[PDB]
Amino acid sequence: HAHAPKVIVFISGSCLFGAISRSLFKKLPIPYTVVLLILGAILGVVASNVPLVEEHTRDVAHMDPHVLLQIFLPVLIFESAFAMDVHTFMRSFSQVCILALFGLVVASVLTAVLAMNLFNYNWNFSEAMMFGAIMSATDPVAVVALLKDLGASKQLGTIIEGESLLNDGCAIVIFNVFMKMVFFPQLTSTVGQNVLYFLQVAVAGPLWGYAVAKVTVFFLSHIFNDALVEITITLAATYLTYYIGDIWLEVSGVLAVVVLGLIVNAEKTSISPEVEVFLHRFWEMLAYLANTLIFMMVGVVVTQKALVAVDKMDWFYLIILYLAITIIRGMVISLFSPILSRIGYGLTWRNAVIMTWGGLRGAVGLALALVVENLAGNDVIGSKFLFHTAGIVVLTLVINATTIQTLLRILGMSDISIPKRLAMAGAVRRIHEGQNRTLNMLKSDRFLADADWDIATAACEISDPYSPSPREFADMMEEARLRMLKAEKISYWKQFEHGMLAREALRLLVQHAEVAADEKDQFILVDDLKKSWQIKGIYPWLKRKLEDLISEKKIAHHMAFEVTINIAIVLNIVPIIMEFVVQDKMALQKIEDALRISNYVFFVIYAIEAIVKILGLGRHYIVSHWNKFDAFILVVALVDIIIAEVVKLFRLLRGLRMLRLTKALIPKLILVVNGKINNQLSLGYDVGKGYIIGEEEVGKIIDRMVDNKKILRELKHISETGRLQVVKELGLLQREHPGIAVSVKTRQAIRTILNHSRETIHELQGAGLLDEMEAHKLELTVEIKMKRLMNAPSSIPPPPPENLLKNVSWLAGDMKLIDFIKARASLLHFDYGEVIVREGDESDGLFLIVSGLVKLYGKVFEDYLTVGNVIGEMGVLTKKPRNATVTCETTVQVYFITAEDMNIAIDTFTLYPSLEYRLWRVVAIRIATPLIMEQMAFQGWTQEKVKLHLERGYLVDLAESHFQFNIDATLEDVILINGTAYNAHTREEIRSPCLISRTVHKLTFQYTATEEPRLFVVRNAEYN
C-alpha cells in the first residue's frame, strides 16, 4: 500500500551496499567508506533524475536534525566508549585530557579564524566556530586497528582512541552551543546565566551519566539468568540517558553517554560473560549500521544540494583547509609536548607523527554537517558546510588512511621484534609437526585410505604470517638473567591461563619483567612491585573518620523500625519538594490545602517514632548527637505546624527533614570506601602471589638450567630475598586491614573451588557420564554462583580464634575431636620481638597463629608465617627437636596445644580417619610437593596441579606385613615420607624423604619404633 515504510528499503540497501564494499575492497588500502560515499553520490544523482527512487531516498535523506542526533550519536559515542581498554585509558587519563580538551579548543579556534579570514563567505565567529568544531572531530578506527596489530603501538592505540572519544564529545558540545547561538538565538544572556549553562553542559552531564551508570550496574549485577534483560537494560540505559539528559534536563547528553559507556566498561564484571561478548559485537554492528547510513546520506545530499552551488574557489579552499587542519593538529601536539612528555606515557616524536597523521575525520562531523545543512535550508552556509566536511572526509580517507601503512614502515614501527618472530616460528613448527603426525595416523585408517592426500595436505598447511674470563662471566650472567626473566614471563602467563592470576596483575608483572630485561644488570626489584599493595592514605583516613561518626558506643526497637522511619523520610521527600516548587508554580490553588494532611500525618509519624525511641532507651536517648538532631527536628516541626494551622515554613523544613538520612548514608559510604580498599588489596595480593609463585617455579628451572654454581647461587639468592620481602609485606597488609584481607581471601577461595567444579563438570561431560543438557544445567548454577561473588561483602568480620581451631585441616568435621582440642588449647599473647621457640628445643607442642606475623629462622632458611598457619606438626609427629626459631615481627597471638594433649588425642581418636592419619597426610603433602615438582620441573605442570594431584593420594597401612608391591598400572606416584625403606630385590636402602623410582617393583621396611615407616601412594583414576 502507499503507506508502506519506505525507509526499510533504504536501510536494507545501505546494509547491502556496505557489505558489497566491505567485501570487495577488503584487500585494497582505500577504506570502504569512500566506496559508500561514491555509491551514495550515484544514488543521489539517479534519484534526482528518476522520481521513483526519490520516494525511496527522500524519507531518509531529508531527515530531521533532532532524529539524526538522538538516534545516531548515542550509538556511535557509546560504542566508541564501550570498545576501549579503559584501564590504560585511566592510566593515561591526564595525558589524553590535556590534548583532547585544550588542543581541541585551540584547534577549533584556529580553524574558525582560518574560515573567517581565508574564505570569502563572510562568516561570523559563531558560524566559524561551528565549522571548526565539525572539522576537529576525528575517527581513528582505521588507525587504531593497525596500532593494535603491532608492538609498542599497543599503548599508543588507546591514547589516540581516548583522544578521539573525548574530542568527539567536546566537539559535539561546542557545536550544540554555537548551533543554538546561530539558528536558535535567544534575546540576551548574563554572565551568571552563561556560568550556569557551562555548569549544566560540562559538570551536570557527567554526573547524570555517572548516576545512571551506577544504577544500571547495580541492577545488572542483580540479574542472574535473563541475558535478554541485560541486553535490553543496556540499550534502554544508553538511550534514556541521552534523551533525558538532552531534552528533559538540558544537560550534555553526549558526555553523559561517554561517562556511562566508560563506567559500564570498567564494571564489565557485573555483566554475565556471554552477555558481554554478545554486547561487544552488538554495539559494533549498531555503529556499523550508523556509519553506513550516515555516509550514504551524505553522498545523496551532497549530490542533490551541495555540488549544485560549489564554485572554482571552493576546491582551492578545501585543499588549503586540509593542509591547515593537518598543520594545526601538528602544532597543537608539538606545543603541548613539553607538558605531555612529563606525564603518563610521554610522546616520542614518531608517536607524535603517527598521532598527527592518523587523525581521520568520520561520521560525527558528517552528521553535524547534515544538521547544519537541514537547519540552514536555503542559505548557502549549509551547502558549503556539507561540501567542506565531505571533502575533508574524502581527502583524509584517501590520503591519510592509505599512506599511514607506509608511514608506519618509514618511521620504523612496523617491524616485529625478534622474540615475537622466534615464538611464531616455534608455534608454526609445532603445528606442522602435529599435522604430519596426524596425517601419518590417518593414512593407516581403512576408511580414509582412498582420500586425496595431495589436496588435504595443501589445504591444511599453515604459513608463517611474519615471513672464568671476566667478559665471559659477564656474558653468562646476562644470559642467565635473560633466561630467568623469560621463565618468569612464561610462569606469569601460565598462572593467568589457569585463572590463578587476574589480568591486571599479569599485565603489571609482565611489564616489570620486560622493563627489567631492557635495563642493564636489572632484575625484578620488589621496590617496583610495591606500587601495587601500597594503599592510598585517603581511603583509610576516610574509613576511620566515617566509622567515628557512627560509633554510638554511648548507647549501643528492632532494626526494622529504623528501616521504616528511613523509608518514611525518603518517601516524605516528595511532599516537601512538591510544596517547594508549588510555592513558585502558584505565582494550583487547592494544592496548598491538599498538602496539609500529608504534612500533619508525617509529623505524627515522626512524633510517635521519637516517643517510642525515648521510652525504649530510657535516659540514654539524648546522649547521642543524632538523637538530639531528631529531637530538634521535632521541636521545629511542632511549633511551625501549629503556627501554619510561609517562607520560613517551606525553606527551613525542606533542609532539616532530609538531613537526618545522612545517618543511614554513612554506613553505605563506609562500604564504598571498603570497596576501594578491597579493589587495591585484591591487586596487591595478586601481584605479590604471582611474583612468589613465579620465583618458586623459575628457581627449580634455573637449578638445572644454569651449569655454573656461582651464577646459580647468585640468582637464587636474589630470588629468595625478593620472595622474603614480598611475603613479609603481604603479611603486614593483613594485619593493617583484617576484614578486607579476609574478604579477598574468601573470594579467591570460592572462585578456585567453583572453577575446579566447572572443570569437573566438563570432564564428566567429555567422558559422556553426564548428558550435555544436564551438564549445562549444573554449569548454569555454577555460573550464577560465580556471579554472586561480585556482590559479596567488601569486608567480612574476621572470625575469632575458636573458628580458626574449628577450621584446621586435620580437625574439620570431627566434632568430638574439635571439642576435645578446644578445651585443651591455650591461647598465648606475645609482643614485638619476642621469641616463641628456639632451635634445639624439644617438641613440647604445636602453635596455631590466630593473629600476627612471625618469622622463621634456622639451619640459612628464612621464612614468614601469618594467621591460620600451624607450627609444630612435624615436631609432634616425629618427636625430633625443633628445626627453626620463631620470632614475632608483630604483636602475635597463638593457640598452644601441649604435646601431651596431642599424644592423648592421637591415642584416643583411633577411628578410621584417625587424627594420626590426618596429621601425617597434611605433613606428607607438603613434604611431597617439592619432590614431585622437581620430578616434573620441565613438564607442563604447575605447583597447584601438583598439589591437586597429590590430594588424591593416601597413606598406606604398612602394618599389613610391612612390605609394598607396586602395580605400575595403578600407581602414578609413590612417595616415601618417613623411615628407611629397602628394595626387596636389590636390597638397596632408601632415605626418608624420597620419591620411589619407577624401576622398583617391591619394597620391604624395617619396623623400629623411633622411625616408623610411612609411605604415601597416589593411584590412577581407574581405581581398583
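We number chain A the way Swiss-Prot does; in order, the residues shown are 71-537, 570-658, 676-706, 725-782, 798-1011, 1031-1195.
Using the three backbone atoms N, Cα and C, a Cβ is placed for every residue, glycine included.
For reference, Swiss-Prot has these:
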type: BINDING; residues: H73; note: 1,2-diacylglycero-3-phosphate binding site
type: MUTAGEN; residues: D238 to A; note: Abolishes sodium:proton antiporter activity
type: MUTAGEN; residues: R399 to A; note: Does not affect the production of voltage-gated currents. Abolishes sodium:proton antiporter activity
type: MUTAGEN; residues: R803 to Q; note: Alters the half-maximal activation voltage of gating current. Shifts the activation of the transporter to more negative voltages
type: BINDING; residues: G1043, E1044, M1045, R1053, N1054; note: 3',5'-cyclic GMP binding site
type: BINDING; residues: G1043, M1045, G1046, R1053, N1054; note: 3',5'-cyclic AMP binding site
type: MUTAGEN; residues: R1053 to Q; note: Abolishes cAMP-induced shift of half-maximal activation voltage of gating current
Please identify, from the binding-site residues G1043, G1046, the residue with the sparsest Cβ neighbourhood, meaning fewest other Cβ atoms within 10 angstroms.
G1043
Rounded to the nearest Å - Cα separation of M1045 (3',5'-cyclic GMP binding site) and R1053 (mutagenesis position):
9
Give me the CA-CA distance between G1046 (3',5'-cyclic AMP binding site) and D238 (mutagenesis position), in Å, as a whole number.
69
Enumerate the residues of the same chain, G1043, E1044, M1045, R1053, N1054 excluded, that satisfy the criterion Cβ within 8 A of the mean position of the Cβ atoms of the recorded 3',5'-cyclic GMP site; list them in sequence order.
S995, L998, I1042, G1046, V1047, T1049, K1051, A1055
Near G1043 (3',5'-cyclic GMP binding site), which recorded positions out of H73, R399, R1053 have their CA within 10 Å?
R1053
Three-state secondary structure of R399 (mutagenesis position) from DSSP?
helix
Relative to the Cβ of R399 (mutagenesis position), which residues of the same chain, six or more apart in sequence, are found under 8 Å away?
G173, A177, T426, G429
Please report the Cα separation of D238 (mutagenesis position) and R803 (mutagenesis position) in Å, rounded to an integer.
42
Among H73, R803, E1044, which are recorded as recorded positions, the nearest neighbour of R1053 (mutagenesis position) by Cα:
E1044
Residues satisfying Cβ distance under 8 Å from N1054 (3',5'-cyclic GMP binding site), sequence separation of at least 6:
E991, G1010, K1011, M1045, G1046
Which residue, of the recorded positions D238, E1044, has its CB surrounded by the fewest other CB atoms within 10 A?
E1044
Across the 17 residues that the deposited model omits, what is the distance in Å between the Cα of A658 and that of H676?
12
If you measure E1044 (3',5'-cyclic GMP binding site) to the residue listed as '1,2-diacylglycero-3-phosphate binding site' at Cα, how many Å is it?
86
Assigned conformation of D238 (mutagenesis position) - DSSP reduced to three states:
helix
